[PDB]
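Novice: Attaching a single structure in structure tokens format; questions to follow.
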Amino acid sequence: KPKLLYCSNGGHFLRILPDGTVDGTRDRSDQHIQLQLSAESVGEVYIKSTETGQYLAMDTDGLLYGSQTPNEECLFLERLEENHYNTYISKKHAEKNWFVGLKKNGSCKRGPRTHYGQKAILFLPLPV
């Protein structure tokens, strides 16, 4: 079932825009925040926009983007945290601890600018 990913940092729902950009919005009515998570392996997931069919991904520099096709840069390691929120780390760059994150202003955070402990990397999955 689809779901929203609420980032406690700024209170934004993760959004994958049509142009391939990724950010966050507080507008629960946005059509680009309905995400479908599917697990390849336990703890590994693809995050897809049901509206545009794009997959969340992170390039070799830690930049989040919307990929029109599923590839290895779209695989994320879903990890439950003490607070019961989820952190999503790039599987491809897991050894760099590059997480999916949103700044308090709703803009995406770059992988290298993120690290555990940050409120920017905590997302609460909400089944629609």
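The residues of chain A that appear here are 25-152 by Swiss-Prot count, in order.
A Cβ is built for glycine as well, from the same backbone N, Cα and C atoms used for every other residue.
Listed in Swiss-Prot as a mutagenesis experiment, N33 to A is described as follows: No effect on integrin-binding. Among the features that Swiss-Prot reports, heparin binding site is placed at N33, with the record citing experimental evidence. For the mutagenesis result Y109 to A, the note given in Swiss-Prot is No effect on integrin- and heparin-binding, loss of FGFR1-binding, defective in inducing FGF1 signaling, cell proliferation and cell migration; when associated with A-102 and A-110. Here the residue is the original one, while Swiss-Prot reports the published mutagenesis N110 to A with the comment No effect on integrin-binding. No effect on integrin- and heparin-binding, loss of FGFR1-binding, defective in inducing FGF1 signaling, cell proliferation and cell migration; when associated with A-102 and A-109. Experimental mutagenesis is annotated in Swiss-Prot for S114 to A, with the remark: Decrease in LRRC59-binding. Mutagenesis annotation in Swiss-Prot: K127 to E, described as Reduced integrin-binding; when associated with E-128. Defective in integrin-, heparin- and FGFR1-binding, and defective in inducing FGF1 signaling, cell proliferation and cell migration; when associated with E-128; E-133 and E-134; the structure shown retains the original residue. Looking at Swiss-Prot, you'll find the mutagenesis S131 to A noted as follows: Decrease in LRRC59-binding. For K133 to R, Swiss-Prot lists a mutagenesis experiment annotated as follows: No effect on LRRC59-binding. One mutagenesis experiment catalogued in Swiss-Prot, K133 to A, is accompanied by this note: Loss of LRRC59-binding. In Swiss-Prot, a published mutagenesis experiment is listed as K133 to E, annotated Loss of CSNK2A-, CSNK2B- and LRRC59-binding. Reduced integrin-binding; when associated with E-134. Defective in integrin-, heparin- and FGFR1-binding, and defective in inducing FGF1 signaling, cell proliferation and cell migration; when associated with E-128; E-133 and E-134. Under the heading of mutagenesis, Swiss-Prot lists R134 to E and annotates it as follows: Reduced integrin-binding; when associated with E-133. Defective in integrin-, heparin- and FGFR1-binding, and defective in inducing FGF1 signaling, cell proliferation and cell migration; when associated with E-127; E-128 and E-133.
So where do these features actually land, and what's packed around them?
Specialist: Long-range C-beta contacts of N33 (mutagenesis position), restricted to its own chain and to partners at least six residues apart, with a cutoff below 8 Å, comprise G125, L126, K127, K128, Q142, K143, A144, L146.
DSSP assigns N33 (mutagenesis position) to coil, not to a helix or a strand.
Following the DSSP three-state reduction, the secondary structure of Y109 (mutagenesis position) is coil.
Within 10 Å of the C-beta of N110 (mutagenesis position) there are 19 other C-beta atoms, taking all protein chains into account.
Within 10 Å of the C-beta of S114 (mutagenesis position) there are 27 other C-beta atoms, taking all protein chains into account.
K127 (mutagenesis position) is surrounded by 18 other CB atoms, counting those within 10 A of its CB over all protein chains shown.
Cβ neighbour count for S131 (mutagenesis position) (all protein chains, 10 Å cutoff from its Cβ): 16.
Cβ neighbour count for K133 (mutagenesis position) (all protein chains, 10 Å cutoff from its Cβ): 22.
Secondary structure from DSSP puts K133 (mutagenesis position) in coil.
Its own atom aside, the Cβ of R134 (mutagenesis position) has 15 Cβ atoms within 10 angstroms in the protein chains shown.
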Novice: If one measures from the C-alpha of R134 (mutagenesis position) to the C-alpha of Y109 (mutagenesis position), what distance in angstrom results, rounded to a whole number?
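Specialist: Approximately 20 Å lies between the Cα of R134 (mutagenesis position) and that of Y109 (mutagenesis position).
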